[PDB]
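Accompanying notes for the structure given below.
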Protein chains: 2
Amino acid sequence: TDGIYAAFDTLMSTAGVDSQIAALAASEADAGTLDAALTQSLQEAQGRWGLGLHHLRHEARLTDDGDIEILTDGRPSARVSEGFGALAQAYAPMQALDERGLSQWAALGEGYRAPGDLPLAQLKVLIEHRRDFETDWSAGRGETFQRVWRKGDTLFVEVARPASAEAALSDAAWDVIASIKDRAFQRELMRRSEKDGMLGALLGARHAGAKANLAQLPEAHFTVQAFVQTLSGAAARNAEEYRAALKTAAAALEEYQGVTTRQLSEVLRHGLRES
Amino acid sequence: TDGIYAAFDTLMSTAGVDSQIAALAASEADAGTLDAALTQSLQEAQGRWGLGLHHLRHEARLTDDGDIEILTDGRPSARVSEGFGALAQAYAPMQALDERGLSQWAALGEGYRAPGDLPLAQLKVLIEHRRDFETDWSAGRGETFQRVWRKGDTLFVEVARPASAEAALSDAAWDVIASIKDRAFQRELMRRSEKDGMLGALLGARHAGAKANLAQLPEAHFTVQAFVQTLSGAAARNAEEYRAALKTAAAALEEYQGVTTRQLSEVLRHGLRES
């Protein structure tokens, strides 16, 4: 229960979010301020994780016993103390991914959902008109996927590059593995993988070296998959602003997948005896 | 029971003995020729494997049934078709290795044998005049050890740096695994290692892209631990030559460790795809 703010910060980090809940709390921020930050973080994380739940309202808040409560549409879904896997299980029945790992739910709920591979001439007509609208997924520049919707005064541009948690973890672990120099430690990891796989060898070495059960990785369940760029006012009705926003969104995505993966690699060294 | 020749040659490989027990029967030389070539190669390998059995006659000869027999001092030891491992199990009881992995057998035995800290001046006396002599091990540059003995018209200089075969396999396996950039292949190896371990996953993606194999890695049992340099005739009574033989030995230990580790590494990338 003393790890709950830090566990949360750490869950937000998998999405490139710097929530700073443990810090906020230790500075004696009031509860309203902590709850507003829990919620803004969770919402930002939801735009990156690619679970496909733009149609739900996401909230989080402190409880008296020191826990953090995660809500969807004002209903409790999980508490941070139940663990990161549990939070993933609570979201799973709300999700509907296709085989590309893209959410099949709409973002709007009420409105028109256009084909994602429309002519720009036609998408321009949708963007310049007042009504809310929404576009379905399609491929996009740089081996991405993209869609867009508008809710009132804001245009939401989503770019995704799906990846499973497990695959993104394997990559960070590989990078750690590939850089070990101590020959004795190398030989230890070879043996361990006999029974445990390469992952598993690395994870067992962190626990053994730290002489404790280290905090489970929220990266086993969550990872950066997408970025949502936002536009407002006149710009949210301008087709060239939209096109510029797609490149922005794609560039930010690449950046988040880059540092979050490097940050997982550095955390994975925690506890390693190396030498 | 056919290609027992290819194994031998492959086994000689691990000691950088580039025998040709395949191309010598390909050109159809006689039972005596081959035997000469078989036993020569074996002796040469014993120079480098570092099993510390200088005090035995080592021999290999064709058997009636088209096999290859390894004998030690007249008593058969094992047969090639019986497999790399079984050779090492036969040598095991013949050995006696100290706390550093240096042999505890004298090379001559019935030759008094001088301390490894002999002053050169004194060693020089032994060399130039007169008879058989042996030195116990003593440290040398580069974490090596060294000793020297003469028997009859031939003087032997051994530079040795012990290391487990399995240690040297691990080391080479690691360098390969650390050289892989492809993420798909990396995720492949990881997943593959969940049942098969890091070795195996590597070997396994080898029967895939190599179609076949490189014989139960003889490197799994034998590696370069040493190099013997030899002098004969006048030079074997010259101290200035001895000194140069020591340097040669020392440099060759390095050279043969490199040319064999490369090989093992290329074997280890024998069936994988980096493209």
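By Swiss-Prot numbering, chain B shows 26-300, in order.
Header lists the method as X-ray crystallography, 2.4 Å.
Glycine too: its Cβ is placed from the backbone N, Cα and C atoms.
Quoted from Swiss-Prot, the note on the mutagenesis of B:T88 to A is: Strong decrease in phosphorylation. Lack of phosphorylation; when associated with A-128 and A-160. Of all Cβ atoms in the shown protein chains, 13 besides its own fall within 10 Å of the Cβ of B:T88 (mutagenesis position). According to DSSP, B:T88 (mutagenesis position) sits in a coil region rather than a helix or strand.
Among the mutagenesis results in Swiss-Prot, B:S128 to A has the note: Slight decrease in phosphorylation. Lack of phosphorylation; when associated with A-88 and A-160. The residue drawn here is the original one. Taken residue by residue with DSSP, B:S128 (mutagenesis position) is part of a strand.
The Cβ of B:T160 (mutagenesis position) has 22 neighbouring Cβ atoms from other residues within 10 Å, across all protein chains displayed. In the three-state DSSP scheme, B:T160 (mutagenesis position) falls into the strand class. For the mutagenesis result B:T160 to A, the note given in Swiss-Prot is Slight decrease in phosphorylation. Lack of phosphorylation; when associated with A-88 and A-128.
In the three-state DSSP scheme, B:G165 (mutagenesis position) falls into the strand class. Taking a C-beta cut-off of under 8 Å and a sequence gap of six or more, B:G165 (mutagenesis position) has these contacts in its own chain: B:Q171, B:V184, B:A275. The note that Swiss-Prot attaches to the published mutagenesis B:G165 to E is: In KH311; loss of radiation resistance and DNA-binding ability.
Within 10 Å of the C-beta of B:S128 (mutagenesis position) we count 23 further C-beta atoms, all protein chains included.
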